[PDB]
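Peer 1: This is the structure, below, for whatever I ask next.
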Amino acid sequence: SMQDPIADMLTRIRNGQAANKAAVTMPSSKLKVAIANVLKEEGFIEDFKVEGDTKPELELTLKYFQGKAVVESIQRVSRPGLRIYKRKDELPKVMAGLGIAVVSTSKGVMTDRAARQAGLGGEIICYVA
Amino acid sequence: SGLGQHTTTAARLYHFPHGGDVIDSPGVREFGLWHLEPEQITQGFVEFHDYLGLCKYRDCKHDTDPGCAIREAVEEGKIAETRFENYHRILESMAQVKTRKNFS
Amino acid sequence: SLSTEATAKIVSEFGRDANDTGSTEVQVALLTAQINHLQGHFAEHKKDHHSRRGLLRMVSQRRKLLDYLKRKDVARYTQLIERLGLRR
Amino acid sequence: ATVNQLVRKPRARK
RNA sequence: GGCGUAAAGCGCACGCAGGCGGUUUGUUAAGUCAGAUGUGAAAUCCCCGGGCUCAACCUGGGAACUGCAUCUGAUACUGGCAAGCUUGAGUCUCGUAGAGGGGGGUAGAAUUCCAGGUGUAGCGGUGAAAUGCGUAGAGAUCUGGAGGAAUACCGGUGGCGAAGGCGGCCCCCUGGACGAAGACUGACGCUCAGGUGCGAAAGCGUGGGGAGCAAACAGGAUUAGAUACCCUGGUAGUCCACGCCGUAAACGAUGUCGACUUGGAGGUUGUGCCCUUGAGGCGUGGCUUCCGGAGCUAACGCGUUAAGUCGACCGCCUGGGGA
RNA sequence: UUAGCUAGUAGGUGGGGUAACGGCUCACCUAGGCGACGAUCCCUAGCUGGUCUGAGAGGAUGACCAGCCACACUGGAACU
Ligand SMILES: Nc1nc2c(ncn2[C@@H]2O[C@H](COP(=O)(O)OP(=O)(O)NP(=O)(O)O)[C@@H](O)[C@H]2O)c(=O)[nH]1
Ligand SMILES: [Mg+2]
Ligand SMILES: [Mg+2]
Ligand SMILES: [Mg+2]
Ligand SMILES: [Mg+2]
Ligand SMILES: [Mg+2]
Ligand SMILES: [Mg+2]
Ligand SMILES: [Mg+2]
Ligand SMILES: [Mg+2]
Ligand SMILES: [Mg+2]
Ligand SMILES: [Mg+2]
Ligand SMILES: [Mg+2]
Ligand SMILES: [Mg+2]
Ligand SMILES: [Mg+2]
Ligand SMILES: [Mg+2]
Ligand SMILES: [Mg+2]
Ligand SMILES: [Mg+2]
Ligand SMILES: [Mg+2]
Ligand SMILES: [Mg+2]
Ligand SMILES: [Mg+2]
Ligand SMILES: [Mg+2]
Ligand SMILES: [Mg+2]
Ligand SMILES: [Mg+2]
Ligand SMILES: [Zn+2]
């Protein structure tokens, strides 16, 4: 079903980015806000808005270069069938340090570049390539 | 039920108590007539040697041709009609075996 | 399943009001009376394996609904199992 | 292909 | 790493255990993460050296040994507890469509049998013949009666059912699917090893039934032989009850569920609004076929019903033959 | 193509026993115990630090060195 809504979130981003869609909407949650707000601060997307309180609806503004996909590919890493965890020195890089890896720790959701100054490890969410 | 079975193989050699050898044969139901012309079919029967050159024409199919002296010998009774009707069955078999092609 | 007089009565029997029709205890009673309605049917019609699929669906549906009240509040669970004649 | 399938029985080495 | 056609998705369904799980808050700190302690014998390997004239070799210290245990921390995610919430999954009403299944009647053609009437030399069959049938009158036609099984047209990539499958009409019992308006419970869910049930036809057991068709078999042609083809007959079987057997090219050769991603030609089934100004106009759900963009694929092709991009779970394959 | 195994077996009492706890042993009492997270049965095998292979993850193996266990013709027993 919708057992991995983060994988459902990454499905809706990769489709609309490739099919030249201007903006998408999706059901919101606390975890989907904490990931899209990081992608807004890392130049991958443009803006996010929330709509509705009894039915929380998250919106994302897409981003293009000259009509080209900014987010070329994104890869869900951990999953409910197999959980993935790393330490503070085993955090993997994406495209040898070009792409970022979204890792949620006890100090909130940050990147692997931001986790070096934080010195923590935890759950890998997605490889933002 | 009403047929025969070929159990023994191709040929096994032995000797007579007097002299000579024996050669067994398979159960064979085959007829290979791809060898030569139908002129040699006329030579394949003994009593039909003495009746050649007696018909009307110098070439004769001996089935639908008028004045066949070989057919007159069958109608007289010196040649049995079982051999004559089987003779043109050989010729009509060559109209059915030859169809696709075969050559050595 | 049943008629309108048989449906609306049992909702008023086990529900708090006329609007109490979506709760789990009402849904058990809709399946309990229906299986009790089909006792004499499948005895005479043992070659009807297609209606038996609808029967075994409601048996599996009622078993899943009894497991929800049992894991949450056993006080209402022990009331309904003897009020309808369950647990065999 | 499923990891949870290989929990019951691993890949059979010939 | 694969499972439409190269080897591979169980014939299908239910469902326990197992795995997995919407959303909001609090708590626990289990999992995970941070730090510290103890420990992980030496040797081997690695780093910098030293030494044997060199190298192999020996050897100093460090690193490593990604391990385990305990303590102190952090709480985003996962787990547990607690309170919920409603879009998931369900419930009620009003409805609509349908060969969904089971049971009990009934209809009229057609086939064969039988009775009667009129009527005469062939009927029948094939490429051509023959077996067979008929002057006890066949065949053909008409009247009357019996029995058996199947339902022309409608009828269509049409509908329904989990699948195999399901078709005269009518009644009785009963199953699901879908649409509209709201009300209501509050994750009640997905999935499935064993287990459980259904499951084309043939065949088997018991007892009935018997038209037509038809293994074995009878007869006639065909033929080198005819065993098959073709023709005239014909038992088992096909029919029903009661069991058993559980295999198919049981195929969409695609396991189930959910989420999104340009679209047309249609079909079927509803619903909402509209000079009702026509069975129309405009939308909008359920089911289904043919094309086709991006994309994917070995090609063929698939392409909003995916074989596109993903997640949840399960089955199965590892050269051909042996098998 | 191993699914049920087990009566000193599982637990308790008391006595006895060993350097030490203990069905270790005995009488009695209870009917449990183990097990689809592989009990039990069959076959094979000393194990580990390691070595070798491999980019790594893995794979194969346990000679020489070192640690431990077991064995000393076969089987059984106790003394010191
Ligand atoms: N009554 C009878 N039976 C005979 C006679 N000759 C042979 N038979 C039988 O006929 C059968 C056939 O004999 P066989 O010689 O085997 O035939 P074949 O031609 O050799 N057969 P194949 O083609 O296999 O070689 C045998 O059973 C034999 O006993 C005879 O004169 N009288
Ligand atoms: Mg109904
Ligand atoms: Mg391959
Ligand atoms: Mg194949
Ligand atoms: Mg199938
Ligand atoms: Mg050491
Ligand atoms: Mg050292
Ligand atoms: Mg060293
Ligand atoms: Mg030197
Ligand atoms: Mg939680
Ligand atoms: Mg009739
Ligand atoms: Mg409420
Ligand atoms: Mg029999
Ligand atoms: Mg025949
Ligand atoms: Mg029978
Ligand atoms: Mg099969
Ligand atoms: Mg096809
Ligand atoms: Mg194209
Ligand atoms: Mg297409
Ligand atoms: Mg093989
Ligand atoms: Mg004691
Ligand atoms: Mg040994
Ligand atoms: Mg030693
Ligand atoms: Zn002549």
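Residue numbering for chain B follows Swiss-Prot, covering 243-346 in order.
Using N, Cα and C of the backbone, Cβ positions are placed for all residues, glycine too.
This is the feature table in Swiss-Prot:
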type    : residues                               : note
BINDING : B:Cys297, B:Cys302, B:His304, B:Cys310 : Zn(2+) binding site
MUTAGEN : B:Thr250 to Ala                        : Loss of GTPase activity, does not dissociate RbfA
Peer 1: My understanding is the cutoff is Cβ-Cβ under 8 Å with a sequence separation of 6 or more in the same chain; which residues meet that for B:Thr250 (mutagenesis position)?
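Peer 2: When sequence neighbours closer than 6 are ignored, B:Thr250 (mutagenesis position) has B:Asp266, B:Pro268, B:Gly269 within Cβ distance under 8 Å.
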Peer 1: Can you count the other CB atoms that lie within 10 A of the CB of B:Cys297 (Zn(2+) binding site)?
Peer 2: 18
Peer 1: Just jot down the residues in the same chain as B:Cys310 (Zn(2+) binding site), at least 6 apart in sequence, with C-beta under 8 A of its C-beta; none if empty.
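Peer 2: Sequence-distant Cβ neighbours: B:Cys297, B:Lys298, B:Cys302, B:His304.
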Peer 1: Across all the protein chains here, work out how many other Cβ atoms are within 10 Å of the Cβ of B:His304 (Zn(2+) binding site).
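Peer 2: Excluding its own Cβ, B:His304 (Zn(2+) binding site) sees 17 Cβ atoms within 10 Å.
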Peer 1: Check B:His304 (Zn(2+) binding site) against DSSP and tell me helix, strand or coil, would you?
Peer 2: coil
